[PDB]
Structures are given as C-alpha cells and as structure tokens.
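Below is one structure, written out as structure tokens; the observations come after it.
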Amino acid sequence: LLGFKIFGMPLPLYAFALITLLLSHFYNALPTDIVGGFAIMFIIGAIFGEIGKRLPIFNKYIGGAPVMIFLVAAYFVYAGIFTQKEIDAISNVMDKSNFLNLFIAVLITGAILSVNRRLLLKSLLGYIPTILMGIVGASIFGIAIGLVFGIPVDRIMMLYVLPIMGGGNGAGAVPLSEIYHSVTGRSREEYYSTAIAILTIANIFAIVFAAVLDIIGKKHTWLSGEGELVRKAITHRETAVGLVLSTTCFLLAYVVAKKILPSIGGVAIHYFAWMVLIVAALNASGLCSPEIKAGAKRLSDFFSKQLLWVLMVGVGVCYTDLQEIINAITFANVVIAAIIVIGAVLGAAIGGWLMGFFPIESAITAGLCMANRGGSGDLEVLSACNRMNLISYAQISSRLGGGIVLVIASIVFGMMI
Amino acid sequence: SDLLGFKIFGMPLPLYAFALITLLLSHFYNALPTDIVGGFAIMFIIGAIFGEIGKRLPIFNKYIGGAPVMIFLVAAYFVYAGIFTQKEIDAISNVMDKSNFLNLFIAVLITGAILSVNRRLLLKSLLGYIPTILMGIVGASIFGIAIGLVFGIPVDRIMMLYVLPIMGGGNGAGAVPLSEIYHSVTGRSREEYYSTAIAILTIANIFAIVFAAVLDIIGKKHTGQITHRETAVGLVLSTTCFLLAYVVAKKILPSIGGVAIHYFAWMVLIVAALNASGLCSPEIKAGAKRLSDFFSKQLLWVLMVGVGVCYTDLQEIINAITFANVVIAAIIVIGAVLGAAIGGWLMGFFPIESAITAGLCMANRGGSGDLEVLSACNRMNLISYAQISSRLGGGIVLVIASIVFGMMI
Ligand SMILES: CCCCCCCCO[C@@H]1O[C@H](CO)[C@@H](O)[C@H](O)[C@H]1O
Ligand SMILES: CCCCCCCCO[C@@H]1O[C@H](CO)[C@@H](O)[C@H](O)[C@H]1O
Ligand code: NA
Ligand code: NA
C-alpha cells in the first residue's frame, strides 16, 4: 500500500491531498480560480485516472485513465456530488481562464514542431497525400453507410468521420467540439458526447482489422512488404520557449482568423485550423533550432502526461453529457463506425499503392493509425499486426494527420453549415 | 551574424522577431483574447525584451535589480503612458487576478523553497540558525522604529513599509506577497504598498552589499533522480498546500486571536510541517524545487509584466526615493547586523559570519542578493546558509507579517 503510488504520490502523501480536498468540500471553502481549480482537478483526476488505468478490459479497449476521469467527473455533476463552487472553479479554469485553449495550443505546437524539417517536407509528397486518400475513402464509405441508414451527410461527416480520423480524445474529439461550437452554435457537450463515443468504437475496430490485415498480408504476400512501407529506395529555458511559441502561434492564428483572413470564402477558418498551418509553416521556415523544437515537444509531454488528467476532470464537467454518450452506443453506429474504418483501409491502401508504398503497410500507418485513438492507439494497433517498427510513421499520422483533420474540419463544418 | 547568435529569452533574434511581429499584429488589429493564452503571449514577449535590456545594463543590473525591475517599471509606464490597450490590460489583469496566476506563482515558490530544504537541515537549523534570524529581525525592527520615531514616522509605517519589506526575500518572494497580505488585511491598494516597499527594499539591498565589505574589513581588522512526474507532483503539492492553508484561514482557524492569519502565512507553516513530517520522498521534494526553478527563472518575467500593470505605481516609487528613507533603510540594515551578530554570538556562531548570513542575507534582495553580498565580503562558501535565510527566513517574514499587519490594524 505505501509502495503503491497514485499519480506518482505514495498513498500516505495522496491521503494528505485527499484529506485537504475533503476539508474544502465539507467546509465549502475554495477559491474559484486556477489554484483552487487545479488543486481539485489534480487530486480527483489522479485517483480516477489510476483506477481507469488499472482496469484490464477498460484500459486497453475503452481508453483507460482519461475516459474514466471524464465519465466519473460528469457523473459528479449529474449526481450532484460537486459543489457549485467546485463546478465554478473547474469551469473557470477551462473556459474563463481558458486553460483548454492553452492546452490545445501547446499540443499543436509541440506535435508539429517536433517533426524534423526534412521528414515533414519529404513526408508531404508521399505519406501525407496517402493520409488524405484514406480520409476521402473514410468519408465516401461513411456517407455511403449513412445514406443507407437514413442519416444525413452532415452528421456522418461531423459526428462520425471527422472525429474517428481525428487524433483521439484530447487531440481530436476535444478540439473538434470547440470548432463545432464556434461554427454551428450548438453545445460542445452535445458533440463531444457523441464523437468520443463513436471514436472509441472505431478504435476497437482499428486494432481488430489490424490483425485481419496481418492475416491477409501473410496469406497474400504480394500486398505486404514484411514490415516496410516503401516499394523502393535542452533545459528549462528551451521548454519555456516552447510555451512562448505555443501562445504566440495561437495569438497569430487568432489575429488572422478574427481580422486578417476571417474567411477564405463564405467558409470561416477557425483559429485552431490556422494555428496548425502557422506552426507547420514555422517548422518548414526552420526559424526554430532543434533544441527549441524539442523544447516544444518536452512541453507537450508535460501537458499530455501530467496535466491531461486535470483536463479530463474539466472535460467531464463542461464538454460531457453522459446521456448522449449512452445514446450513441447504438448497435447501428457500431456498424457505421466499423465501415468508415474499412473505408480508411481501402482509401490508404489505394493511395499508398499510387504513392509507391505497400498497400497493407499503408492501410495500417496512414489508415488504421489515423482512425485509432491518437498516440495510445498506434501502440495498440501496431502490436495486433506485428509492425511495431513503423511507430515513427504511425505518429506522423496521429500528429500531422490529426492536425490536418482540424484544418479539414474547420472547412467541412463551415461549408456544411 | 553575431546579433543573430544573440538570444532574447533563449530565442534567437530571428525567432523573437516572429513573436514580436505577432505582438504588433495583435496590437494594431486590436485582436487579443483576454485570457491565459492571450495574456502569457503578451507578457512573455514584452517581459523577454525588457528583461534582457534590464539584465544587460551594467549599473542597473547589479545594484537596482535588473531584469525584473526593468520589466515592472517599463510595464507600468506602458499603462501610465497609455501604450497598452484596454484589452491588453484586461488580458494581463485576468491572468494575474481573475485566473489568479499570482497566487499559484507564490504557492509554487513557497512549496519548492521550503520542501527543498533537507529534513535534518531544517529541523537542525531551527535550533541555532533560525533563532539568530529572529534576533536579526528584532534588531532590524528596534533600530527601524528608533529612527522612524526620530524622523516623525509612526511605528506602523516603519514596520509595514520599511522593516518587513527589507527583511523579506526580495521582489517576487517578499514585496509582491507582502502587498497581497497588506491588501487582504488593511483594505488599502496593493500598488500603494508595493510601490513604496520595492523602492526601500532596493535601497537596503545596495546598503547590504556595502556593509558586507565593511564587516569584511572589520573582520580582518579584529537522490539526483528526476522525472516530469515528480515536478508535476510539486505542482499538486503547491496547489494542495495552498488549499489547506486557505480552508484553515477561512473556516477552521480564521484568527488565533483578534489577529487574522492570512492564508499565505498558514501555507508556510503547513509546507514546513509537511517537510518535517517527511511525507514527501527526496525525489518529490526536488520535484517541487524543479518547479520553483521553472517558475522563478522562466515565468518570473511574465509575472513582472503583470506586477507593473496591477501592483505598480510609478509615482509612489519616485516619492519613496527619499534621502530621509536612504538613511532610515541603511540604519535598519545596521539593526539587522547587530541583531544577528548578538544572536549568533548567543547561539555559538561567529558574530561577523552571523551578521552576514542571518543579517545582511536577510535584508538583501532574496536569492539574487546573496550572491552579490557574499562576493563583497569573500564568504561565497556560505551560500548554502544565505539561501536558508532568503528562503526559510523569507517564509518566516510572511508569517510574522500576517501577524504584525493584523494586530497593528
Ligand atoms: C485456411 C486459410 C483460409 C484462406 C482463405 C482463402 C483460400 C484461398 O484463396 C484463394 O487462393 C488462391 C491462391 O491459390 C488465390 O488465387 C485466390 O485469389 C484466393 O481467393
Ligand atoms: C503552468 C504550467 C507550468 C509547466 C512547467 C513545467 C516545467 C517542467 O520542466 C521540466 O522539469 C523537469 C524536472 O526537473 C526536467 O527534467 C525537464 O527537463 C524540464 O523541462
Ligand atoms: Na482516430
Ligand atoms: Na530582502
């Protein structure tokens, strides 16, 4: 028990914090600010984070730590566990103080500037277009099954395709909700609650088809290269600069979307979308030295691994409706989702074949590793089919491709609305 | 080419330009989110340029304060001169007060500064080094009050605007939090207090390094393991220890007597207790330190942009550069010297050495000063002691201040 850690805190220490939480709770004394917010969010997220991480079935196939937190957290608002004050504190961090944006800003920046200048520019020509091909196939098949299921083209694109292809929960579902609310007007929690649910279904199908394409690859060897895609031939300060660039790149994106270039056409370009383009540009410009480029990564790690659990406590409070989540686990979606994955498989297989890669390998990295739950999923997918050596490719899909999906989404959303 | 090798806030001039261009686009277009992201974006960039400028200036850097002073003055001049936009003022203030980054900042500092100190060193230090510090404070107060009564300034003002701020651990750690405690207990604006306190404190800092060389002449005449996670736990403990302090001050123990105990004061006691309890492993204890470094070294400059905007009046700063104050300040330092000399003699230390570490290294500008003081007298090997004064002693000063303030009011 003492050797057991919660969020890297021994049980004795965690108790100290958990006691404090309860003192604030009983006495109903809590500042509705950053400090008060994080204090709660950290502790609550910590316990339920570990709980969702330890659970076997749940951990590998549902999402684990983050899912457990954003569900539990929402149940606290539903069940009336939280105090008005505590809800205020948490919401004040997420929306008023706008930690959500910072979080996403840091992620975008670190994910894009991490990728090496050459790898990025090179990847564009072959691997990037394959990804786009996968998306086309994912959309075309999705729309096809939706039209068969009497669901309009809007919904299929916004609540199924885009969210599935997006890079997971924190990186796809969460920011797509924000873009959705900024462009339609409808609540975020309506969207996230459905999107997170479908996305998770697809994540389970992605790891299943990964093993199916492995069997097909080993049965029909002319399609699979044995694990090879192609057919032929720092200190605090750096990390701090990452933070500067994270915010600065968001501000530029913001000034562009609000004043300079509000709309390429009728279509309104959301500031997050712009950011991806800006950061990507900043990478190619090479204004950032490799040390700084890593600094940005080191930040995104710190956020993704330490502050993610905090974020989820807030996501369950503001972005999560437990009812819509339940309502989206319809047996019909399970089919729609699965088929969209298949659309991505065939889309990336065709695309990669056209770009010079092996169809099987392309469908795994530029296809399934897109439809999977961002990073966590890449590991789980590439293990089902033994292709763990392409992890570097898979992350290009989950990172750059996930960034693509936001830009695409900002356009899809607007023009559709 | 050489310029391009020139870095601003660890950003090459080309890169900084990218940011500085963005700042100006936000400025011209008047498009800026009044939130964390928008705030830090500005504060980072502005603080960066003026931070370096104040750091490079020779006279200014060593004796006035340097990077942070330059920023909190320039920043205030921007509000005064109307350089900043209402939006930009809002963004920055929203980060400092609404979002309350100030408290987090102080919370992180307190936690990392106290939990860094080794359990034994802390408990041991209490018996001998700590009481010496208290003796120095007594002497600093008694001499201060003496000169103030001579100058027709009441005992309140001497204790609140001169003694406490001087003995406190500098700008970010003493002056800035003492303003917060002052405003929480009197009701009067923070900027009124900070603007005077920062000014006197800086004067004393210059006297401290001078007397350090004077006492030198009189003396000669007569685990390393770390992870992001540990640092993150530092953040948890920083906030958690503030929350406990807060719940205690607001509900459990609002007042020991008529006197109201401010939550920051409680925090110091709580964190110190948490250290002695040893609930925190050395890895975690370092984690808290590693955070406070990241804050103190990276986010300090941001903080100062906000301190010039909310906590700084340029007029009161000018008005406190009183030649009368120059005398009052100097004497308070002398009071600390003799106070720590007597105290240390009683505790078994050398009077000269005690007056330097438990005396001048108190009255100096926190950590920054300790280096400048221990260089004037060649005692650089006591830096570890000096930091106990600047850290633990600075924490003491807040607890004392919360009591002094309340009972006086
Ligand atoms: C027990 C293994 C199950 C495999 C199912 C497919 C059975 C064989 O499949 C057939 O094999 C031929 C090669 O000889 C191919 O030319 C055909 O395209 C293929 O469909
Ligand atoms: C409000 C957000 C504050 C984020 C600050 C995170 C700074 C963490 O910074 C990290 O600290 C670690 C611990 O020493 C080091 O090992 C890493 O190299 C360093 O970059
Ligand atoms: Na996906
Ligand atoms: Na001082």
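All residue numbers given for chain A refer to Swiss-Prot; the residues shown span 18-250, 263-446 in order.
So this one's X-ray crystallography, 3.6 Å, going by the header.
Including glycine, each Cβ sits where the backbone N, Cα and C put it.
Summarising the annotation, Swiss-Prot assigns Na(+) binding site to A:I181, A:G183, A:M399, A:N401 and lists experimental evidence as the type of evidence. Secondary structure at A:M399 (Na(+) binding site), taken from DSSP and collapsed to helix, strand or coil, is helix. Around the Cβ of A:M399 (Na(+) binding site), a 10 Å sphere holds 33 further Cβ atoms from the protein chains shown.
Reduced to three states, the DSSP call for A:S405 (citrate binding site) is helix. Same-chain residues at least 6 positions away in sequence with a Cβ under 8 Å from that of A:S405 (citrate binding site) are, in sequence order, A:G80, A:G81, A:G185. The citrate binding site feature in Swiss-Prot is assigned to A:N186, A:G187, A:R402, A:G404, A:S405, A:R428.
Under its mutagenesis entries, Swiss-Prot includes A:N186 to V with the note: 9-fold increase in KM for citrate, but no change in Vmax. The effect of Na(+) on the transport kinetics are comparable to the wild-type. Close to A:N186 (mutagenesis position) in the fold, though at least 6 residues off in sequence, lie A:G80, A:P83, A:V84, A:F87, A:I213, A:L216, A:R402, A:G403, each with a CB less than 8 Å from its CB. Mapped onto three states, the DSSP output places A:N186 (mutagenesis position) in helix.
Reduced to three states, the DSSP call for A:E195 (mutagenesis position) is helix. A mutagenesis experiment is reported in Swiss-Prot for this position, A:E195 to Q, and the note states: Almost no effect on the kinetics of Na(+) or citrate transport.
Experimental mutagenesis is annotated in Swiss-Prot for A:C278 to S, with the remark: Retains 79% of specific activity, response to various thiol reagents is not affected; when associated with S-317 and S-347. Listed in sequence order, A:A122, A:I125, A:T126, A:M304, A:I307, A:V308, A:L311 are the same-chain residues six or more apart from A:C278 (mutagenesis position) with CB atoms under 8 A from its CB.
The Cβ neighbour count for A:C317 (mutagenesis position), using a 10 Å radius and every protein chain shown, is 25. Quoted from Swiss-Prot for the published mutagenesis A:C317 to S: Retains 79% of specific activity, response to various thiol reagents is not affected; when associated with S-278 and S-347.
Within its own chain, A:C347 (mutagenesis position) has A:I107, A:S108, A:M111, A:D112, A:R205, A:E206 as residues 6 or more apart in sequence whose C-beta sits under 8 angstroms from its own. In Swiss-Prot, a mutagenesis experiment is listed as A:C347 to S, annotated with the note Retains 79% of specific activity, response to various thiol reagents is not affected; when associated with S-278 and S-317.
For the mutagenesis experiment A:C398 to S, the note given by Swiss-Prot reads: Retains 56% of specific activity and is quite insensitive to NEM, MTSET and MTSES; when associated with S-414. Other Cβ atoms within 10 Å of the Cβ of A:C398 (mutagenesis position), summed over all protein chains shown, number 33.
For A:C414 to S, Swiss-Prot lists a mutagenesis experiment annotated as follows: Retains 56% of specific activity and is quite insensitive to NEM, MTSET and MTSES; when associated with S-398. Reduced to three states, the DSSP call for A:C414 (mutagenesis position) is coil. The 10 Å shell around the Cβ of A:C414 (mutagenesis position) contains 26 further Cβ atoms across the protein chains shown.
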By a three-class reduction of DSSP, A:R428 (citrate binding site) is assigned helix
A Cβ under 8 Å from chain B is found, among the recorded positions A:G183, A:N186, A:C317, for A:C317
Rounded Cα-Cα span in Å across 12 missing residues between A:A250 and A:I263 equals 34
CB < 6 Å to ligand 3, subset of recorded positions A:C398, A:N401, A:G404, A:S405, seq order -> A:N401
Counting only residues outside A:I181, A:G183, A:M399, A:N401 in the same chain, those with C-beta within 8 angstroms of the Na(+) site's C-beta centroid are A:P180, A:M182, A:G184, A:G185, A:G189, A:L216, A:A219, A:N220, A:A223, A:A373, A:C398, A:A400, A:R402, A:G403, A:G406, A:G431, A:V434
In chain order, residues whose C-beta lies under 8 angstroms from the C-beta of A:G183 (Na(+) binding site), counting only those at least six residues away in the same chain, are A:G189, A:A190, A:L193, A:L216, A:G403, A:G431, A:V434, A:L435, A:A438
Whole-number Å distance separating the Cα atoms of A:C414 (mutagenesis position) and A:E195 (mutagenesis position) is 34
Taking only the CA atoms, the spacing between A:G404 (citrate binding site) and A:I181 (Na(+) binding site), expressed in whole angstrom, is 13
